[PDB]
Amino acid sequence: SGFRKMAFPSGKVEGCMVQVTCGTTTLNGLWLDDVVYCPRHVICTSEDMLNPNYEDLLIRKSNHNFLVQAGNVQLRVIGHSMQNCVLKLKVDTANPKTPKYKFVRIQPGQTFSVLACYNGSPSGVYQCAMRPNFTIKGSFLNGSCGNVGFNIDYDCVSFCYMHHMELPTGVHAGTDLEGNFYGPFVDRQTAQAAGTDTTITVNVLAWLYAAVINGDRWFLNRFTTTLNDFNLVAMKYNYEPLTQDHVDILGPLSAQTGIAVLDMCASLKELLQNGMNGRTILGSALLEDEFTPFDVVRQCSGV
Amino acid sequence: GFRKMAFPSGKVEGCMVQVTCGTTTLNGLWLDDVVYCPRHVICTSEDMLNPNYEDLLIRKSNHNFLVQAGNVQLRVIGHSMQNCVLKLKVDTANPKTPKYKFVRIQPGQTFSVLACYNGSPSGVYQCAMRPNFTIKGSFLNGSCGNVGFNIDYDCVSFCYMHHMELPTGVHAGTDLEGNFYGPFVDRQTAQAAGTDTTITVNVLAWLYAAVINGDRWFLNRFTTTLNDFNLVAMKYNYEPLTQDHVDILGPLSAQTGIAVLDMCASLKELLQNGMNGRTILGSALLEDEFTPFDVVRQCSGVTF
Ligand SMILES: *[C@@](O)(CO)[C@H](C[C@@H]1CCNC1=O)NC(=O)[C@H](CC(C)C)NC(=O)c1cc2c(OC)cccc2[nH]1
Ligand SMILES: *[C@@](O)(CO)[C@H](C[C@@H]1CCNC1=O)NC(=O)[C@H](CC(C)C)NC(=O)c1cc2c(OC)cccc2[nH]1
């Protein structure tokens, strides 16, 4: 028993982190087989970054313009291309530690692990969720561009995030490994706002189930609600609507606890309307929405 | 961004193995040519109720122990018991052994746990050792022998190996020399921990982290002595500070220019008067599982 924000083990990704430098600009890259993936703004000077014409800047670069270091070894760049906001550097050497991998595009509300890494050296690992407004609430500092987010299924690493930006509000933005931003953001040195965020309702409900599984029931009540009537109140509070698919994904948690989903929904509605008084749930004073149903089932199955 | 962060787990993943005796299986830690694991692996379920470990071990030979890295067996060639830990000498030195140390941590100290089932790592998360010598972890059946660690430079400091889940759902275990943290024993019995307290040095670290981020409404105009602060803190079920606690706050004190005892006086007012409906770092709750090193780490990007 117990419930904790948990990341996937990071070793398979650690073996792929390298450092990429062009001019006086340095960030992290991801070394898979004989290709190194990194944010394309590594080719910019401070002056270029305000309004970079990336295709124009890239064609003026030569392979020798790129310094790639994998620990204490320099990797020789023998080719370069760019796919949207991701620069791809061909090197003459295959990474022997390349895991089985895929590139995927994650959906809002799904979680992933981030390997924090600076100058190509891994520093920490933590779990994030893709927000409905396509931002991430992460812990990226200077030099964190090129950090990647991932999930691991069996032995396959599914890369879903590359880090590019910190917004003025302190949340973060980035791309998939195809170089497409999540959300309406652009890799230029400007202050950018996100759309209004919303709360990931299916994840709050999963987390309430985890709290019940771990002996926390104070927020339950004897009431039920219809799905529509729940969604009416949820939307009033800037919660995402709960779909029937979401209801279905929560089935196993409902079965384990014997609490119907719409019964939990009635609990959540009362919590939104009354607050938590001074009380906590799983040690939190706020309703947590960055655990998916799968995240909860993985830590609570059997308990 | 300020959030809980585990260390990268790869150096430890390469050291996880499975240890089985009969049908009893758990996890072990493979460093050089020795595997470390909880000694109750030698017990049947019924043996675990009231074990005499010295007697149970005399009956065991090297050939009764199955150690597997993945599906690959590592032949056991020696065995000995050290407190609550079994040490199995194996015929292969782990080529992935990192630079490592065995350390015994203080309450309040944090560490990463590599969750691991059947010798296969499944996740990593950050834990704090509570003042009552429990940890609020996430441990299912088959998690015994999971380890807790910190990584400084390229050296892994192992501090915890998992044994037990208490009735209340918190967790208990040993250091890597087999000595339990707290007054627990490795027997199949319901055991209770002392009443827990709040980790004062970590609350202070978090207040420094708030100040570093420009959130400083709670800075008051008073100071205090260490002794007067400790006596008042205990009335709020906060841990007394030690001299080591004062010392490890030093860098955060210097970074902000706020003397440690002035921060103590500020915390004391927060305890006596509450938050008055205000938050710190976006929380009405005073957080106590970030150490001074965690705050310096996750504000400066220390890598390993
Ligand atoms: C990368 O490490 C740079 O290579 C860096 C990551 C952030 C720095 C601090 N925390 C981070 O997550 N990213 C940037 O510096 C990006 C670079 C762009 C994509 C070329 N820019 C920003 O993060 C950025 C610029 C501005 C800004 O300007 C003007 C105004 C306000 C916010 C802001 N963020
Ligand atoms: C190990 O995996 C066993 O090798 C296991 C880990 C726990 C099971 C579920 N979550 C865990 O953290 N540990 C145990 O089963 C230990 C075995 C001892 C050390 C021999 N025992 C307990 O965790 C334990 C026993 C009892 C108990 O008895 C009766 C009554 C109440 C609680 C309790 N916990």
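Note that chain A carries Swiss-Prot numbering, so the residues on display, from first to last, are 3264-3566.
For this deposited structure, the header notes the method as X-ray crystallography, 1.8 Å.
Yeah, the Cβs are placed from backbone N, Cα and C, and that goes for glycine too.
Record features (Swiss-Prot):
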{"type": "ACT_SITE", "residues": "A:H3304", "note": "active site, for 3CL-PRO activity"}
{"type": "VARIANT", "residues": "A:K3353 to R", "note": "In strain: Beta/B.1.351"}
{"type": "VARIANT", "residues": "A:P3395 to H", "note": "In strain: Omicron/BA.1, Omicron/BA.2, Omicron/BA.2.12.1, Omicron/BA.2.75, Omicron/BA.4, Omicron/BA.5, Omicron/BQ.1.1, Omicron/XBB.1.5, Omicron/EG.5.1"}
{"type": "ACT_SITE", "residues": "A:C3408", "note": "active site, nucleophile"}
{"type": "VARIANT", "residues": "A:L3468 to V", "note": "In strain: Zeta/P.2"}
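Annotated features, which come from Swiss-Prot, shown on the structure.
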residue : record                            : CB count, 10 Å
A:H3304 : active site, for 3CL-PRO activity : 22
A:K3353 : variant position                  : 16
A:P3395 : variant position                  : 22
A:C3408 : active site, nucleophile          : 24
A:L3468 : variant position                  : 27
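Distance between Cα atoms for A:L3468 (variant position) and the residue listed as 'active site, for 3CL-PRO activity': 40 Å, as a whole number.
Nearest neighbour of A:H3304 (active site, for 3CL-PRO activity) by Cα distance, taken over the recorded positions A:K3353, A:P3395, A:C3408: A:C3408. According to DSSP, A:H3304 (active site, for 3CL-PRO activity) is assigned to a helical segment. Classification of A:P3395 (variant position) by DSSP places it in coil, neither helical nor stranded.
Checking the recorded positions A:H3304, A:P3395, A:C3408, A:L3468 for a CB within less than 6 Å of any atom of ligand 1 leaves A:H3304, A:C3408, listed in sequence order.
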